[PDB]
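Below is one structure; the comments refer to it alone.
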Number of protein chains: 4
Amino acid sequence: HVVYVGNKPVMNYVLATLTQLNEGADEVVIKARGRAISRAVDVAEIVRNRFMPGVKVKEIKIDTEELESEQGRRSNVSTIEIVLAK
Amino acid sequence: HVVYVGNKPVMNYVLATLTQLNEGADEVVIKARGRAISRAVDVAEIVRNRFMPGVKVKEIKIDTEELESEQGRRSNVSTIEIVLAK
Amino acid sequence: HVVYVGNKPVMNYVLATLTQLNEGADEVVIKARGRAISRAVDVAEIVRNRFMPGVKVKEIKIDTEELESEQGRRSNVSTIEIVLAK
Amino acid sequence: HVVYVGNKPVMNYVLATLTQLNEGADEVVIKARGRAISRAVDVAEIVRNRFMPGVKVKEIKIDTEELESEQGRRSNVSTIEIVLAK
């Protein structure tokens, strides 16, 4: 059960996360790369702080990926993975 | 030990991380908050995936921190702590 | 749009309210009857005083509804309708 | 001219409301918090349905208040305010 964090308002992504767990889903994975990683973290704190305390931060994985820009630029962009579980 | 990641050139922070580990540092702690969170990650990847290959991410912590907004209102930001170990 | 508030966990209802407004809902209508009336209110407060600060109570309606008791006798319950607007 | 709705039978509170208006009193305010809010509404429907139709539901205000439990528990409890006027 993944949840990709992008540019949309934080709320969208957090609800999606809540509706995932609320949908049973025992463990959910929050992902994002580039400047979105901050939002990813934001999303995980809002969920664990304002909706489901007791929800646990199982894991946080950071890495690198190659991304091709619309202009043909190829570069390394960081990525994060936060695992939330009841 | 720690390395607070602000808005200076990303390289200063990796520099400081490397330098720290150089002296035979048990483990450097990269910390940051808000939109800076993405650079904390960039700094850890740049450091273990390029300058000091093999460095390990001993641990990663996310948390929320309360602040004094401005007009005296309630405010806060997410934080991240990346623990690098040789 | 509406959200009928029954006996499920209060959070499901706020969840549904939030979710509803999320999609750019003109205005969500929280409805309930009998002892449930108190939760309809809890859901509106929890939603505008915690999860989506600034939401406004466009209107509130109370009314009586006739029912088919059980043994075939005359019966009814009060109802409440809370209109939330972004 | 207030009327606090609590645990006593509905009738007590409705009569009090009637005896208020009957006592001249142009506008009366019915209040209650927690699980009593349903009774408050009940009271307003019984008055407007079985004693004084034409009486009008001027306003309905919902809010939150802090309450200290006998056991020292501090929490937010919803409240309602129904304004009845001839």
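All chain A residue numbers match Swiss-Prot; in order, they span 4-89.
Placement of Cβ uses the backbone N, Cα and C atoms for every residue, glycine included.
Copied from Swiss-Prot, the annotated features are:
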- A:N10 to A: Slight decrease in ability to bind DNA (MUTAGEN)
- A:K11 to R, Q or M: Less stable tetramers; decreased ability to bind DNA (MUTAGEN)
- A:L18 to R: Less stable tetramers; decreased ability to bind DNA (MUTAGEN)
- A:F54 to R: Less stable tetramers; decreased ability to bind DNA (MUTAGEN)
Cβ atoms other than its own within 10 Å of the Cβ of A:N10 (mutagenesis position), all chains, total 8
In whole Å, how far is A:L18 (mutagenesis position) from A:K11 (mutagenesis position) when you measure between their Cα atoms? 12
Given a separation of at least six residues and a C-beta threshold under 8 Å, show me what packs close to A:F54 (mutagenesis position) in the same chain. A:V17, A:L21
Work out how many Å separate A:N10 (mutagenesis position) and A:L18 (mutagenesis position) at their Cα atoms, rounded off. 15
Compile a sequence-ordered list of residues in the same chain as A:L18 (mutagenesis position), six or more apart from it, whose Cβ lies below 8 A from its Cβ; state 'none' when nothing qualifies. none
All-chain count of other Cβ atoms within 10 Å of A:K11 (mutagenesis position): 13
Under a three-state reduction of DSSP output, how is A:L18 (mutagenesis position) classified: helix, strand, or coil? helix
